[PDB]
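K.L.:
Sharing a structure with you now.
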Amino acid sequence: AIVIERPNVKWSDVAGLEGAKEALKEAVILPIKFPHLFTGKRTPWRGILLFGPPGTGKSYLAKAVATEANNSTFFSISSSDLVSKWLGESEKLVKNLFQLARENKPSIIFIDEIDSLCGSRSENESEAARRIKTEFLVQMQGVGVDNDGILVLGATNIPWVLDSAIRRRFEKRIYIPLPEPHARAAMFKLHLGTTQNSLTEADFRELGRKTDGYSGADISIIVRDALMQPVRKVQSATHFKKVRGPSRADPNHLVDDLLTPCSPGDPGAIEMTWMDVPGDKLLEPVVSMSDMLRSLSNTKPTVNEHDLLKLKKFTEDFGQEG
């Protein structure tokens, strides 16, 4: 129904976003560290809008905030895109979400795709869409239950869809950009993980330098695709070559007659397919830089210039508290 976490994500487990982490520390940690700065006519900011182009992992960042905000508990629901068979009326969920947060202070509420609460673009909505909107607004404002110790972080890729009434409840609005080259280099290395490969550190630097405007989501697609190359190469080899190479079990031990895919005519190129290679004999190649480049060349960034401009427009013609 409603997701409950106790994240242990640290600031530094979020690649790049130096500027945004600064803004969050100031919007969220500072009032917590020094609540006396925010009394009388001042108050912390109950609502923080995380906005920017897709694929930057806003949620992941939100969990970092949860973690550093005194190990707050992280609660979420996700507003909904393509699914119709679904969660129709719907209203008491908002209520239950805010209540559970109130009971588990300190806590953070995270609402993804908070825009798809405005209900719909060129649809009605207009039924429970109304009932929900006021519900949400009711919990943001506060009944007699104060929401001291609850933070609301809403995430959206399309802040202009956002209904003016929702927006105004978000007093802090923090832009999350596509990643910078060093940060992309770091995400490639990450996503690869401990998948055996032969990329040098220069290769990763290179992959960084070459992905201006790719999102972390983008990079993941490129990597997943690259990961599938040993298998692809193995299933379409028409020939294999006897070679000696390391045991899968113990790299101290060299096995003497592994079989490895190779191009049709070659020193020792025996003709056979994977259906004739014994389980214990296959030696697949490892993920290579040319593998990564191939995926890269087959994948375009998701976000274009018209998108990023449409987002600048919002930052301008609203600012914070607009």
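We number chain A the same way Swiss-Prot does; the residues here are 123-444, in that order.
Determined via X-ray crystallography, 2.8 Å.
Placed from the backbone N, Cα and C atoms, the Cβ positions cover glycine too.
Take a look at what Swiss-Prot says about it:
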- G174, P175, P176, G177, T178, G179, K180, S181: ATP binding site (BINDING)
- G210 to A: Impairs HIV-1 release (MUTAGEN)
- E235 to Q: Defective in vacuolar protein sorting (MUTAGEN)
K.L.:
Where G179 (ATP binding site) and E235 (mutagenesis position) are concerned, what is their Cα separation in Å, rounded?
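P.N.:
The separation of the Cα atoms works out to 12 Å.
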K.L.:
Among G174, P176, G177, all listed as binding-site residues, which has the most CB atoms within 10 Å of its CB?
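P.N.:
Output for this query is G174.
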K.L.:
Would you list, in sequence order, the residues of this chain other than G174, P175, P176, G177, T178, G179, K180, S181 that have their CB within 8 A of the centroid of the site's CB atoms, where the site is the one recorded for ATP?
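P.N.:
Counting only non-site residues, the set is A277, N279, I298, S337, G338, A339.
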K.L.:
Go through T178, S181, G210, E235, our recorded positions, and report the one whose Cβ sees the most other Cβ atoms within 10 Å.
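P.N.:
That would be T178, with the highest Cβ count within 10 Å.
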K.L.:
Would you kindly give the Cα-Cα distance separating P176 (ATP binding site) and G210 (mutagenesis position), rounded to the nearest Å?
P.N.:
26
K.L.:
Would you mind checking how many other C-beta atoms are within 10 angstroms of the C-beta on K180 (ATP binding site)?
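P.N.:
Result for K180 (ATP binding site): 23 neighbouring Cβ atoms inside 10 Å.
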K.L.:
Are there any residues in the same chain, six or more apart in sequence, whose C-beta is under 8 angstroms from the C-beta of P175 (ATP binding site), and if so which?
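P.N.:
Those within reach of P175 (ATP binding site), by Cβ under 8 Å and sequence separation of 6 or more, are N279, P299, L300, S337, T424, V425, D429, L430, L433.
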